[PDB]
Amino acid sequence: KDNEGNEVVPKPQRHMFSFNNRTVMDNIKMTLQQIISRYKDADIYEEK
Amino acid sequence: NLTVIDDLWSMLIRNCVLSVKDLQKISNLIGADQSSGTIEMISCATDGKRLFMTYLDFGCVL
Amino acid sequence: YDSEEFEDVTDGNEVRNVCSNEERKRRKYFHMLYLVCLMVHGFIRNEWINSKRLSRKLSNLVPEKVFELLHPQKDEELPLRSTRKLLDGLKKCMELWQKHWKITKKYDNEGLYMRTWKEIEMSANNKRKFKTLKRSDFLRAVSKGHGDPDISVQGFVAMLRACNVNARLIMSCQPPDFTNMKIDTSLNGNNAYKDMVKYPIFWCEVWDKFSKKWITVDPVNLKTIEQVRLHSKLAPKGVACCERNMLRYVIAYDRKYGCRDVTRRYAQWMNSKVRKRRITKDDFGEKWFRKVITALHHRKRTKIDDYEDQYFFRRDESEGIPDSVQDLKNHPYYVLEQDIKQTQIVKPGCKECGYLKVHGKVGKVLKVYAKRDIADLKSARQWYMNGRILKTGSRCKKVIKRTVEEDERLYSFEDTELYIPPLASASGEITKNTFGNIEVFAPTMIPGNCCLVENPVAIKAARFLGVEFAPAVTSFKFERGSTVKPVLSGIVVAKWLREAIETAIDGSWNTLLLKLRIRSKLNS
Amino acid sequence: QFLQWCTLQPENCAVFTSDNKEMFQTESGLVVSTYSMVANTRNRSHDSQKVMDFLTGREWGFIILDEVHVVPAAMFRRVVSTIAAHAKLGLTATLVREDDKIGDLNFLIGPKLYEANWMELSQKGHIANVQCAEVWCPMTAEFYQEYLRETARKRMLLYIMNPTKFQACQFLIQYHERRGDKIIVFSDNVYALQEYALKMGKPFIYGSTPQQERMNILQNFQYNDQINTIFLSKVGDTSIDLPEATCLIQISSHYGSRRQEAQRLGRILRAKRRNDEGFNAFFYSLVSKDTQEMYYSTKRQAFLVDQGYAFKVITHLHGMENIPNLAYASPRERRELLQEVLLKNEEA
DNA sequence: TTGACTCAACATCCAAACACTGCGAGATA
DNA sequence: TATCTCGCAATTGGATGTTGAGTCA
Ligand SMILES: [Ca+2]
Ligand SMILES: [Ca+2]
């Protein structure tokens, strides 16, 4: 809500992760963004 | 003469003290774009501080 | 905050032409403002160039031999030989300036070349960090020999000044073009930079006391020295190049903080082409530009100015009639026969002063007249509107139609006389027209012993004082339906009643009281 | 107000006035005219005479009339004989009219077919339930003795200028904004209107106001929701009635014209129609006690009982004691309003 | 590469004086 | 029948210049 009872989206829900290693950060970032891309593909499939 | 000065001082629309509204009436009618806060003459004329101008103060302004 | 710091990393896949009049005026104003700012920049930079701390350093760059070449002995028999030695020194200075600078930087964004209106519109859209350049930074850059071509030439002028030669900084001011009325003002990207930098914005002029002429020097961009007669290597040529370099305000700054408009030297067609693209094309812009120059011209006139003015006058004499019809539209000196207004005549005894070959038609030719030989005529009514009546036995010079038609006669200024209205009487009574008003379209039309008081309440006042006046018809309001209306903007009273009226319209204690005293001695 | 909302195109219906010169004897289609132009002493220009000549020339097959009772039937009969028409129509408003002479305008036109049965019309949904109320605001002892010393008009200047009226007005103004209802106040006095319209911050439509500023408020009232309290004199009610604002406040009332105020208040309630379930159209009157205006305002409410509208009395609503924004509540502001009214009585 | 056409949609210039209060509608104690 | 109010009466333009786009020789 918006402090009264009318719905809003002031911010989007997100997760805060902290990384310490660089190779693993590169790998997790590339994997996650690739999953995001495949997900766009699957949602494109589903919205039809 | 006193009669002439009172006549000059009695050229308004009351005959009681020259009020701010009376000075305003005169200044507005003779053409004067004067702000309500442009008392100046009348404002400074007030010797005893009662917010108006009596005969003696009018005489002293003249 | 958290999204501001921690950047979203994602893979979002994804497979006519004339603006409004408001924009016209906004472009004219922005053009002026921008020009002024540029001219002030040139003034200040010229100050910096005069820096003593810098000149003592740059002086050491010029060998004695070269100094002597820059200040040759006056040669009586043939002053040209001295000019020669001067030019050789300037050339050698140009050569060693290449040695001095070494690093030249590119312009970050179009430098001071002309920007498009679209670019100016979108520049406000996105802010950008700007590395400030203080006077000290400028001096350090010039001494180290690091910077864009503008800073380079500026340093060069500073060097010449260090060697006590009379060297001007020349700036071709490139404000946005207020004549370009297009909405979309896109430019060709092909060779954009190379075409932009094909001609310079800053260069140098050096006074040659032997031949008495300014010598043009661009030691950085075109790397030449020329003695401009009719053609200059520095004026941009080609549609591509003139999209970012429109030559219209070439400004000269000298050792002594002078400021002179020097476009005439570099513009072949000042009076026909360039004038169209300058704010000076009309009387207001003329005065405005003269005001700016004067504001930037911090010295007395010299004999050199006299020489340069003679040069400009000869360049004006020899520009002559333009080659094309368009360039004679609104020309300051000439008019085509076909452009003489229906309300104009050729002054007696005058004829054409030249012809125009019309491009596109074999042997087709137009008659060109000097504007000094065209006389403007007005009708009797129009002259009265200018406070003039016709002389006795004046004959009209032209007859022209109007609307329901009507044959109106036109007269020249010489056939007209200044209208003098009758004086006010002793009591101050004015003589008025059939409507009970006095018509006052020109100062002349006020009676000699009278004055005009313009005020929304001047009538109420004069009526209130019961004094003698006349309402003043100062113009005519044209309004809806079909009907003209007189504009009674005030009162004509005798002169000795002015302050009475002004009190009446205007109204200290004494003034207010005295006006009351009068109002009463008057009513009864 | 309607004929363009209606199918009528005024391109043919030239309006003739003898001042509003219009196209006569050339109108391709129907015309709209008026009794004053058609036949009256107000034949200022011969445009009316030419319109009548054209009316004689063309056998006008039908005639539309609106409120002929006011105009004497003599001109009606004169133009009936002059034009020699085919048919006419009477859109009457009253059962009994002054034009019921020996030659009845009925048989001059035709028989009766329908009667404006207001009990059938004024109850099915248009007025949205009139709620006639009169706020009985108190008066003061300084203005009462100065009220009795004044007579012959210069005495209404002490009646309208009351410090508790500003406490009842700013309370009903803030009360209607909490319910989401627009307010359309009415008055009679000219000066006393600008003094109550400038201090509350409520644009105004009054006498001799330019129309460029008059239509701008109507664009800020029909579109913008920030202007829910407008102040109209007698021009903005006899020209255009607003179908919005289900809360009406009467402040300045004139004697005699209490039926003319009833015709003005009735045209607002008839314009407000949309058939809502609640649709409570509140009417208030800030009447001060023991003044000569509230006893004439009872004649105005007596006309509303004749129309069938219900009238109730509200002495004070339990909520005005909790509003700190009521001007002239403090006795200092009541003495400052007393000096401003004493200067107004010295000017009038 | 040049400029003189034409087209169309605005923009811009320029002409240039009647008065002002009476008088009937409705309504009015 | 005397008294106010108050409305009512008395659709700038047309000629000429500027601008950019486009077409032609
Ligand atoms: Ca007084
Ligand atoms: Ca005093």
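Going by Swiss-Prot, the residues shown for chain D are 423-770, listed in order.
Structure method, as recorded: electron microscopy, 9.2 Å.
Backbone N, Cα and C atoms are what each Cβ position is placed from, and that goes for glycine too.
Marked as domain 'Helicase C-terminal' by Swiss-Prot: D:589-743. Looking at Swiss-Prot, you'll find the mutagenesis D:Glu489 to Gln noted as follows: Loss of DNA translocase function of TFHII. Here the residue is the original one, while Swiss-Prot reports the natural variant D:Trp427 to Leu with the comment In suppressor mutant.
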Integer Å distance between the CA atoms belonging to D:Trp427 (variant position) and D:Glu489 (mutagenesis position):
21
So, three-state DSSP: helix, strand or coil for D:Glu489 (mutagenesis position)?
coil
Which of D:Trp427, D:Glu489 (the recorded positions) has the most other Cβ atoms within 10 Å?
D:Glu489
Give the helix, strand or coil assignment DSSP yields for D:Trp427 (variant position).
coil
